[PDB]
Amino acid sequence: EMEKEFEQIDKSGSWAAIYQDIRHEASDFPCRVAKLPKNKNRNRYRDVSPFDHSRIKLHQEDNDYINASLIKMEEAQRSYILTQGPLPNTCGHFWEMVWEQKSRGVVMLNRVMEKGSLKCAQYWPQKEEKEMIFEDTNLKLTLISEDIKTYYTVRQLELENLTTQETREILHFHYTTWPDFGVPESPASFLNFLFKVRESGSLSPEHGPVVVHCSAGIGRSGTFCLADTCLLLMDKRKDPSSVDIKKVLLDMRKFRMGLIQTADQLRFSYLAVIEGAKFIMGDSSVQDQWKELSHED
Ligand SMILES: O=C(O)C(=O)Nc1cc2ccccc2cc1C(=O)O
């Protein structure tokens, strides 16, 4: 069991070692495109880039480049776009990717300001009188409404392709108490947030892939997706013990670098999947309990 493993690792405090092993073993593929000097100002961090083999191309003839990757989890049969928090000049490219990629959901795991510095553009309307229009990719976005919880806010956004005037509904899940390079307050809060996403349809295969982002698109986002896919996988077999959390991590590793940034994120991910196993193995009432402990309201 993964829980035996947890306590093996814990009892012999070797999270850091494990996680270095992971860093050890993770894939390295070319990012030639990211590093074209034309794309400099499309990348928020020198050292966080999309592999070429799995980057999202924009369907624009001018420059198809965005710092985003398609994480494609074939056995789980679940796929995600991870991306950095939008720069002031790429809010338009972000929404072009949501449009072409036909996503229903966007998961933000960061604040615009973290630790004194600006992590991310304010890329969505904070208020419904004040749409945003993105001139360069020709898209309208309007706040249609929000549901503010203590530790997260869900928003209904309308997104409009100004060229056809066709319209889509986007849900935006903003977790607001997940520290940069940190873990959530508890497994209950994270699982309550994850399960809000699931419930919303946005992780379901009649939509394009959910868009997940932090500021770099790697630490917090990796953690979200790792826990989600492990729960998916165990759910399909009802077999907790055929789930190798570290193998799943390195599988996601093939499609975008540096996923899960810290050993406490690794440990947190185990905690989240171990807890969530409760619900996946037929204790639906755990999900209530989550909502309760999480103090959502
Ligand atoms: O939000 C996150 O967890 C995340 O991935 N952050 C980061 C990951 C980084 C990884 C490598 C280099 C710079 C990074 C910078 C940030 C950052 O936010 O400052």
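Here chain A follows Swiss-Prot, giving residues 2-298 in order.
If you're wondering, the header gives X-ray crystallography, 2.3 Å.
Here the Cβ of each residue, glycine as well, is placed from N, Cα and C on the backbone.
Recorded in Swiss-Prot as a mutagenesis result, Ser50 to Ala or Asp carries the remark: No phosphorylation. Taking a C-beta cut-off of under 8 Å and a sequence gap of six or more, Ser50 (mutagenesis position) has these contacts in its own chain: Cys32, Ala35, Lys36, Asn44, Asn68, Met258.
Under the heading of mutagenesis, Swiss-Prot lists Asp181 to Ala and annotates it as follows: Substrate-trapping mutant. Neighbours of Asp181 (mutagenesis position), defined as other CB atoms within 10 A of its CB across all chains, total 17.
Sequence-distant neighbours of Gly218 (substrate binding site) (same chain, six or more apart, CB under 8 Å from its CB) are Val49, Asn68, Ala69, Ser70, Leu83, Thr84, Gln85, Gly86, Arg257, listed in sequence order. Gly218 (substrate binding site) falls within neither a helix nor a strand when secondary structure is assigned with DSSP, and so counts as coil. Taken from Swiss-Prot, the feature substrate binding site covers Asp181, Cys215, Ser216, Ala217, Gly218, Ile219, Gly220, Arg221, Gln262.
One entry in Swiss-Prot concerns the mutagenesis experiment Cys215 to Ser. Its note says: Catalytically inactive mutant; abolishes sulfhydration. Of all Cβ atoms in the shown protein chains, 29 besides its own fall within 10 Å of the Cβ of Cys215 (mutagenesis position).
According to Swiss-Prot, the feature active site, phosphocysteine intermediate maps to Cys215.
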For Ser216 (substrate binding site), just count the other CB atoms lying within 10 A of its CB, please. 26
Pairwise CA distances across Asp181, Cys215, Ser216, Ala217, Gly218, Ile219, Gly220, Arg221, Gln262 (listed as binding substrate) top out, in Å, at 12
DSSP three-state assignment (helix, strand or coil) for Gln262 (substrate binding site): coil
Under 8 Å Cβ to Cβ from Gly220 (substrate binding site), same chain, six or more residues apart: give me those in sequence order, or none if nothing qualifies. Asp181, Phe182, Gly259, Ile261, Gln262, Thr263, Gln266
